[PDB]
Amino acid sequence: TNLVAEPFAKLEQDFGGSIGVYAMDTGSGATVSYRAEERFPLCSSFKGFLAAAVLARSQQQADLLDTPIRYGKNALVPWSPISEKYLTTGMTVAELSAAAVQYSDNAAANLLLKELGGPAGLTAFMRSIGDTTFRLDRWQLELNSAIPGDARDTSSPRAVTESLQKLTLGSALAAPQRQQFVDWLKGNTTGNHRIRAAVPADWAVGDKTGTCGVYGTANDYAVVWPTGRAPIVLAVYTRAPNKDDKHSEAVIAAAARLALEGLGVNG
Ligand SMILES: *C(=O)[C@@H]([C@@H]1N=C(C(=O)O)[C@H](S[C@@H]2CN[C@H](C(=O)N(C)C)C2)[C@@H]1C)[C@@H](C)O
């Protein structure tokens, strides 16, 4: 980290808030860390871990992913771009999971959170893989309040990265479910201006974004596969002191670039 600690501080000072980064080179175990153990709001980024928890359950329930789910108009909350198109038909659990990951579909996320036993059930899943930091406490959209100092609905960049590595590259999911989780992340549509903007076009990447809409709070986490070397797992989270401070995608991309530079990944 010492290779880039000064550029990280300058970046967050220009941003006018706080930036949290953890990045892990899964080959050597080398890391880059900046505010890595501070809590930041998850915002919509909890939905990636939600889809992983669904996949974990599907290991014990072979009919889960194909199960149709029907929902009423009152389930459709703002930014439900996929589930609004299937209001009159329903969608399967797998389809809802893909929509939650790849479009950050809010109705889909709420339906899946219900299936898993709510915020505590997702928290329990994260505990089961060894993440003692993650906490989900509320539902979409109350969980995005991003109040300064409020630990509800937060994690740290380090724990996000550690859990993402276990789920995408480690043994937390069985191999078929692991590849499905990776495929959903690779198909994300909402992150082109964040970690992906720091990653060369010939490298594979999967990610999940979050944007709370207040307190300069937004984030992205990703697995990146540079060619010819082991994958990199990283998390970039931001917040800022004032409710109407705006988030910045460019700052997230810039922080990801610094993380890769610190790890010595030529990009
Ligand atoms: C999650 O953080 C919110 C929902 N998830 C996303 C996403 O792409 O991760 C969008 S936030 C994205 C950033 N700029 C736009 C915005 O903030 N809007 C539309 C208000 C779109 C979506 C809102 C969740 C809190 O709803």
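To match Swiss-Prot, the residue numbers of chain A are left as they are there, and the shown ones run 26-292.
Backbone N, Cα and C atoms are what each Cβ position is placed from, and that goes for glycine too.
Taken verbatim from Swiss-Prot:
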- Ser69, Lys72, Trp104, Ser129, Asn131, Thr234, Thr236: beta-lactam binding site (BINDING)
- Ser69: active site, nucleophile (ACT_SITE)
- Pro103 to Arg: Increases catalytic efficiency about 40-fold with respect to ceftazidime and reduces catalytic efficiency about 10-fold with respect to nitrocefin; when associated with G-239 (MUTAGEN)
- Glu167: active site, proton acceptor (ACT_SITE)
- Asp178 to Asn: Reduces thermal stability of protein (MUTAGEN)
- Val239 to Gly: Increases catalytic efficiency about 40-fold with respect to ceftazidime and reduces catalytic efficiency about 10-fold with respect to nitrocefin; when associated with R-103 (MUTAGEN)
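The structure, with features from Swiss-Prot marked on it.
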| residue | record | contacts (Cβ under 8 Å, 6+ apart) |
| --- | --- | --- |
| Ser69 | beta-lactam binding site | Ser129, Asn131, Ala134, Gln165, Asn169, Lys233, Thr234, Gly235, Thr236 |
| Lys72 | beta-lactam binding site | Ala125, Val126, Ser129, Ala134, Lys233 |
| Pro103 | mutagenesis position | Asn131, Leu166 |
| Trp104 | beta-lactam binding site | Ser129, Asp130, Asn131 |
| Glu167 | active site, proton acceptor | none |
| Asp178 | mutagenesis position | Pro66, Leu67, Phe71, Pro144, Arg160, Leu161, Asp162, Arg163, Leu168, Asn169, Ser170 |
| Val239 | mutagenesis position | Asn169, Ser170, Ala171, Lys268, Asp269 |
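Within the group of binding-site residues (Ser129, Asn131, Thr236), the Cβ with the highest number of other Cβ atoms inside 10 Å belongs to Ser129.
Under the DSSP three-state reduction, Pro103 (mutagenesis position) is assigned to coil, being neither helix nor strand. Using a 10 Å Cβ-Cβ cutoff, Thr234 (beta-lactam binding site) registers 27 neighbours.
Checking the recorded positions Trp104, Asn131, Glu167, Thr236 against ligand 1, the ones whose Cβ sits under 6 Å from it are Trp104, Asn131, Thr236. Mapped onto three states, the DSSP output places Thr234 (beta-lactam binding site) in strand. The record gives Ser69, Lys72, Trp104, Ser129, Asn131, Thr234, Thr236 for beta-lactam. Within 8 Å of the mean position of their Cβ atoms, the other Cβ atoms in that chain belong to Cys68, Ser70, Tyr128, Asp130, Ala134, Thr215, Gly235.
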